[PDB]
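Q: One structure coming up, written as structure tokens, with questions to follow.
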Amino acid sequence: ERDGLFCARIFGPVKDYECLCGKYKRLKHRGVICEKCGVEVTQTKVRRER
Amino acid sequence: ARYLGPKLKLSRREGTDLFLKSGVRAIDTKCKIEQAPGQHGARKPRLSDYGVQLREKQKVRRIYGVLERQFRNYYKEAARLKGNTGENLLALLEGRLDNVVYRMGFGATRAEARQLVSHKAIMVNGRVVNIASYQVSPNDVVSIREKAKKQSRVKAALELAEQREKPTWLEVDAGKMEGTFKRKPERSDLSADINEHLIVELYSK
Amino acid sequence: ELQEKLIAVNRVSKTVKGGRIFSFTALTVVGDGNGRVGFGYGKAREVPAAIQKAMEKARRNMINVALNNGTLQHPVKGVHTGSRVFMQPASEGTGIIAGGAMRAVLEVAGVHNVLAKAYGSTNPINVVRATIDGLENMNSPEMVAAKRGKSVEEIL
RNA sequence: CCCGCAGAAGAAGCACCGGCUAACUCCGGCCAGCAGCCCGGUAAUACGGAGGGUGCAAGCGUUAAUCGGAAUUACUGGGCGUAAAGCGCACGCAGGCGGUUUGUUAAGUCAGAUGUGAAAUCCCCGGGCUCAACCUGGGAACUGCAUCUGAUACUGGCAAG
RNA sequence: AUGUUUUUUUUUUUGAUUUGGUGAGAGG
DNA sequence: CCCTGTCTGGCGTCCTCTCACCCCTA
DNA sequence: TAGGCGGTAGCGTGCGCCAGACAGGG
């Protein structure tokens, strides 16, 4: 739930390179962040450090 | 002069979410966004070069809710102007009054914003502008007039926007219900998925 | 990282005592979105195998091209057998103005902005070859400076 | 032009879906029919109807006509052994082109200026009709012609080699 | 000596290593 | 201010194995 | 399908040492 304790737009995506909206599942044409949920399609290891 | 039919059908045909519905409810719930419209939806063969260009053009067109002659007009204008053509065309499309409104968050959809514009709700620099295709110019303030200020649909649109990401090239006030179009947007500020260069090529046949 | 486009596929026949044996030719081209480009022309009894071969061949014998940022460095002509090709550098935003096989090779090459006409034959195979030739012969400013014993600013 | 009234109210069709060419299925016998070029003889994505789609939209199609694509008369920009294309062979007037050096001229050529090249149209920056079309201020352009003043590498003229 | 003498049936493509705690039992 | 009592904070072996249990009531 | 003694009070009660600060008595 946005934006409670477990979040997605504070702490990052749950899955690897898969945003919460569903826009992007790539890593070749990466770097670009999401617009719907605004979740930077990156890695889930970043939920261990944010 | 407008597309009055099903909206999600267009989205399905394009493949992507075109934001033709407000965004309270997710698109996947409302429709089979992956599957193309009609009896022969599940079948999906690789398109042609011309065809992909055409689809891209359609996507953009559908996003903004313009019709073909008008786009051709926009494109020729962009070509005339200095600088990158596709970028120019995108800027032109953005400058449309109804799109501007939608970005503000006074219309849930772009269609809603267009309707507002038509119904003498919006003012540009304190003068009521009715044309959705009206190209808004830098440092132009654009506001809701006092009559239309009481509408519930406006505040709902504003809330939806607040959920949505805010554009940098604008500055809007939710209490005053007026926003300043500070500058014409940069290509970076816009969505990356749009392949302007295909559009350009399409008309450079 | 490499992108690959099958330009064309064509059925070709061989007459034998029994009848006609059919086969398929696949013309593909591959590139890394930078200078480097390579075409392959494969043949097999079935289509997918032939395109696989085309990809394999293209992947080897690639060729480098000196790109000024998104476009070319100067107008260049290239020919092969019937297909005679003109292509001209163009301003950012214009896109690839080119027809058919030629287009494809340009895209994989990572040129984004060209004005380009194929005179003469438009036989995909020959025209792509001609394109490749025009791209190869095209030299850069630094290259010409080196050739001529000068600095880049001298040449401008 | 502005204000007030009511109520989704009065307001969407045309072409196409074999490939070129975006869009596919079912039902009806080389007939009936289609067709721009390249289907139909009983499982037609090509005829007709339906459903579904695609593209345009107060328009949509067809026909006619022009340029384009056509580098398919090729100045830019094609060719001629076999694809169309070398006169059967020569001489030779007109015509076209013309080794090398110096001098001179300044016709061609180039540079600058002046005069003109109507306005409108086109293009650039602006302004005004709510926007646009439209109207409109200023510029640029009108690639030219004529003159005057220079330059003299090249081409030409004249004079000597 | 002779053959333009019965015209007819098949183009392109979807997924490989996975999972927690507090307490009573119990081997040195 | 100089003791002297009270108070509340710290700490109290290692490794392994097994088992149950992990809201019901309004 | 939805929330933190359960009650018109009282539950706690079987470790022990050391130590250092906070304060009581004089």
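Numbering, chain B: per Swiss-Prot, residues 2-206 in sequence.
The deposited model was determined using electron microscopy, 5.5 Å.
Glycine too: its Cβ is placed from the backbone N, Cα and C atoms.
According to Swiss-Prot, the protein carries these features:
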VARIANT   B:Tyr51 to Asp  In rpsD101; suppresses a temperature-sensitive mutant of release factor 1, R137P. Not a ram mutation
DOMAIN    B:96-156  domain 'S4 RNA-binding'
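Can you walk me through where each of these features ends up in the structure?
A: B:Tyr51 (variant position) carries a helical DSSP state (H, G or I). Residue density at B:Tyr51 (variant position): 11 other Cβ atoms are found within 10 A of its Cβ, drawing on all protein chains shown.
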Q: Could you break down the residues of the domain 'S4 RNA-binding' (B:96-156) into DSSP helix, strand and coil, giving a count for each?
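A: Taking the domain 'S4 RNA-binding' (B:96-156) as a whole: 26 helix, 12 strand, 23 coil.
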